[PDB]
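Structure, as structure tokens:
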Amino acid sequence: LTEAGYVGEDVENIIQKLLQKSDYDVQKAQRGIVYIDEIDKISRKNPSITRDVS
Amino acid sequence: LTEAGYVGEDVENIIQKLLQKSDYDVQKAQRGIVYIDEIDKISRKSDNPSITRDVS
Amino acid sequence: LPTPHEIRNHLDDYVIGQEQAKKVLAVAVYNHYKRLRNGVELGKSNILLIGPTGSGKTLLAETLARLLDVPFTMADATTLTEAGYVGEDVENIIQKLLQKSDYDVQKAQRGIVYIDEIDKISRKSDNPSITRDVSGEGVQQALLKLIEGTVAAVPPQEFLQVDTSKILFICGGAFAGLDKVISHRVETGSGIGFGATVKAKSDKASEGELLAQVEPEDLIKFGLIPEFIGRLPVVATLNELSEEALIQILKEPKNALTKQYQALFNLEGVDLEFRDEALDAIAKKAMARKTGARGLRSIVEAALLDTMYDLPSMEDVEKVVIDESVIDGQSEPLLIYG
Amino acid sequence: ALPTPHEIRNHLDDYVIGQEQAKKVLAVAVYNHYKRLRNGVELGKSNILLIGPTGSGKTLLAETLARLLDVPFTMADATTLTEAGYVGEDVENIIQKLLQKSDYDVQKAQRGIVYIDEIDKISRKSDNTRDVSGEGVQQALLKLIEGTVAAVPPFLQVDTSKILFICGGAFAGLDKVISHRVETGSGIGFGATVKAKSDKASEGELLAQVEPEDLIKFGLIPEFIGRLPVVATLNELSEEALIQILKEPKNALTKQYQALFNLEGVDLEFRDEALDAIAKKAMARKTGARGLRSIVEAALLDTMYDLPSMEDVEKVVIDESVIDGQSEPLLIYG
Amino acid sequence: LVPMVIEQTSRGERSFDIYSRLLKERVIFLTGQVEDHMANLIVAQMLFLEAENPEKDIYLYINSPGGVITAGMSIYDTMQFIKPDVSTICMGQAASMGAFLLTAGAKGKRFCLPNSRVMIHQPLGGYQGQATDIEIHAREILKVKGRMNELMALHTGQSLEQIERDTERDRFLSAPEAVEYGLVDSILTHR
Amino acid sequence: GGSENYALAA
Ligand SMILES: Nc1ncnc2c1ncn2[C@@H]1O[C@H](COP(=O)(O)OP(=O)(O)OP(O)(O)=S)[C@@H](O)[C@H]1O
Ligand SMILES: Nc1ncnc2c1ncn2[C@@H]1O[C@H](COP(=O)(O)OP(=O)(O)OP(O)(O)=S)[C@@H](O)[C@H]1O
Ligand SMILES: [Mg+2]
Ligand SMILES: [Mg+2]
């Protein structure tokens, strides 16, 4: 995952994966569970002089 | 949101959302309200290289 | 036929203090008519409105459209992008122009175009960028042939070839950071020692005065490319609004702020009276905000916030008075009952 | 008979000033084009490359050139071009425009002239989305410049091996590239030679020393520049030329403003001293001859704003002081 | 101890020594006795500044009690050699060599503080040995005295004869007195 | 044709 407008990825992609498991049934996906692994990787370094896309 | 000609959602998309709630009644959407959350996330932090373009 | 004096009068009704910019626009619009009346080829001089925030750039354009017989459109440089990308194309401006002229090509070529937020497409640095500037430099490049003159294809509702050699372009934007560029070139006395010229924050060149000494080389460093500035040879500067000007803005214009709130309170059933002393206080506070005339709306609202919140519930209220103290916050507005 | 290059240069001189080198190149190439047309060993075409600062006279030369030549002439902007399959524009569109001038006559279009302005705007960047308006457009042009049959809707096939191409643009930053390669030094000792900014060679003097390797660094494909062997360079401008641009050319500023005031009922006169001052100011702007228009406008702003209100005004005179702003233009009443 | 000062730049903040931060602003300090090592250091500072911008004027502050003549010539020759005008400001005091390097500055850029004190005198020397060697060194210092007076007359605009009469013995001058003498151009009393 | 959206890097 990366910030919007960058090459890496978009955060909305997670929901797409969820819909794949739900056969693109929004009502069935809106009540799903998500496990975001490697969350420690998305961390700073205090404020940052420049943008931290990831 | 992103600057024009970039991957992120365009700013105009907001109005699209408004039209959806307004049943695509432009006369009824021009009289609407909009709430832009997380407006602090679109601020140039400080003292950064100007070579790059802060599209976000 | 209309003279620049007549045109400037129409603008003066809505715009206070921008004498130099009102002359440039009046002369250009008059010369547009003269040039239009004649069918030696007469060239056109495009304008460039440089001014700080809340100075009257966009306002001048809107006031101009009201009295312009020829088609006038007002585009934005942010939505524009280099050809081949998802963003709006530069030629769309011409398409927009046709909508105002009922899809008359002959009447569109004789039009005026205003481009706002032109400072947003400027290159980051004087030197060319190493990455494609889709929404910056790319837009400037595509605009060159449009301003100077070329044929553009427009989809009607095949394509319609519309020329731009006769179309006038008024590109205006609030160049933020240009004052610093001009200061470097104009001061050339920075330093630490005795020989150096050390001045305080106060009693030094202001942003308004510095922009008056603007030259192309300054805009070059800001990001505008040399080719683009040549297309725009006429540079008009707008000064920072002084307290005296702000005081006039509140009452003199026909769509002034005070009149707006009076209309709001009047349809509600209450009269709103602004004392002359109060208008001088609002101007003082506004200048501190450094946001231009728009700062006035921030002061007025904060001063009448509580009043507007309690007035509808209140009954038998016929008039409201706001003395100088109300602005400072040490008093409450006086109310008159029936 | 067909026109000689001397005649072509005379026509160009009527509208262009101070580009003797490039005028010769264009006249020679155009004359050769007519010679090939008559001879319809197979003669080869030399493609031209016009490099010059802003307001030097590139686009002007092409427009003046079109007026006198009989063969089809088309002016194209490289900015609008894109790689095949995208929504911006196709390279073959150029040929389509050409046919409009040729009335869809292939035999008459293959012998035509083509001009591509803003060629520096399709250079190659340093990123890895596809630059649809850069290297992609150059590769598509190579096929067009080298010669191949292109399908165009009226589809029609139009050869291009015989069509001439004059690609010109204001390469900005190329001077810096040349300086690195050619202007060595920057020492610190006694023996070393400091920059001495006054001495620094200007773009005009620096672009004359251009070589193909320089354009490579600017962002052009090698095969592209090779197809264009001829390289015409334009001087930035001369102060003497600036004073001539105001009087000698047909569509000169002075004549424009004189016509402007004339239809209004006023005769405008410019003094020789004023023209010298205007030219000096223009050179300082470093925007070419176009910057010169600004100065004139400023000096006349107050006049043009108060002229219609004034009555019984038969003549206006502009002195040297008026340009500086110290004085006010003199008027003569009737 | 020299304090370390921070300078704010777009790239970042770099801690500079108080004397180096001033060098970045084209300010050189000529303090203490003029010897060969300090002179070679001052020389290097000039050359570096010339290369950085050979059009901006250099400022050289003089609070020295005087020193070796040979080392001073290295500074004087370098001042005239480089293109930028070397402004000379006198703080506290300027002795024979300091004064020579004060008046050697650019015409119109030689300043002095009001309470400063200038001093000019003849060269000093000596030798011990045979009579032959003494004569050689004597002639050498005499040529130096004449050579120095010629240069002093050139910058001050005075006559060589007058300089010889005023330089034969230690002569002190205040800031206003120096202006009339031509060693300095103006006085920096306030901003 | 197909419009391209530039994705900024770093
Ligand atoms: N000279 C003026 N006379 C009257 N009202 C003014 C004047 N200047 C500013 N205003 C007020 O300020 C508002 C905004 O003015 P604008 O000219 O649109 O600001 P601006 O120059 O466009 O700044 P930008 O475009 O956002 S950078 C107008 O709607 C007026 O209410
Ligand atoms: N040599 C010249 N003689 C006469 N007029 C000139 C000359 N050079 C420039 N001009 C004027 O400048 C205008 C356009 O010059 P151009 O040739 O378009 O400059 P340029 O080389 O095209 O720079 P660009 O197109 O912005 S990259 C002409 O219409 C004239 O008004
Ligand atoms: Mg605006
Ligand atoms: Mg051109």
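Swiss-Prot numbering applies to chain E: residues 16-206, in that order.
Recorded method for this deposit: electron microscopy, 3.2 Å.
The backbone N, Cα and C atoms fix where each Cβ goes, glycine too.
In Swiss-Prot, a mutagenesis experiment is listed as E:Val17 to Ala, annotated with the note No ClpA-ClpP, little ClpX-ClpP complex forms. A mutagenesis experiment is reported in Swiss-Prot for this position, E:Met19 to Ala, and the note states: No ClpA-ClpP, little ClpX-ClpP complex forms. Annotation of the mutagenesis experiment E:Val20 to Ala in Swiss-Prot: No ClpA-ClpP or ClpX-ClpP complex forms. Listed in Swiss-Prot is the mutagenesis experiment E:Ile21 to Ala, annotated as follows: No ClpA-ClpP or ClpX-ClpP complex forms. Among the mutagenesis experiments that Swiss-Prot reports, E:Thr24 to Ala is described with the note: No ClpA-ClpP, little ClpX-ClpP complex forms. Where Swiss-Prot documents E:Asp32 to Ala as a mutagenesis experiment, the accompanying text is: No ClpA-ClpP or ClpX-ClpP complex forms. Per Swiss-Prot, active site, nucleophile is recorded for E:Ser111, and the stated evidence type is a curator's inference. In Swiss-Prot, the entry for mutagenesis E:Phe126 to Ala states: Little ClpA-ClpP or ClpX-ClpP complex forms. The structure shown retains the original residue. Among the features that Swiss-Prot reports, active site is placed at E:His136, E:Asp185. Swiss-Prot gives this note for the published mutagenesis E:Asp185 to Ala: Loss of protease activity, forms ClpA-ClpP complex.
If you draw a 10 Å sphere around the CB of E:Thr24 (mutagenesis position), it holds 9 other CB atoms from the protein chains shown. Distance between Cα atoms for the residue listed as 'active site, nucleophile' and E:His136 (active site): 6 Å, as a whole number. DSSP assigns E:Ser111 (active site, nucleophile) to a helical segment in the three-state reduction.
With a cut-off of 8 Å between CB atoms and residues at least 6 apart in sequence, the same chain places E:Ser30, E:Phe31, E:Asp32, E:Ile33 near E:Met19 (mutagenesis position), listed in sequence order. Cβ crowding, taken as the number of other Cβ atoms within 10 Å, peaks at E:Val20 among the mutagenesis positions E:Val20, E:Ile21. E:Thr24 (mutagenesis position) falls outside any helix or strand according to DSSP and counts as coil. Per Cα geometry, E:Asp185 is the residue among the mutagenesis positions E:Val17, E:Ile21, E:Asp185 nearest to E:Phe126 (mutagenesis position). Between the C-alpha atoms of E:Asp185 (mutagenesis position) and E:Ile21 (mutagenesis position), the distance comes to 44 Å. E:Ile21 (mutagenesis position) sits 42 Å from E:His136 (active site), counting Cα to Cα.
Within 10 Å of the C-beta atom of E:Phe126 (mutagenesis position) sit 23 other C-beta atoms, taking all shown protein chains into account.
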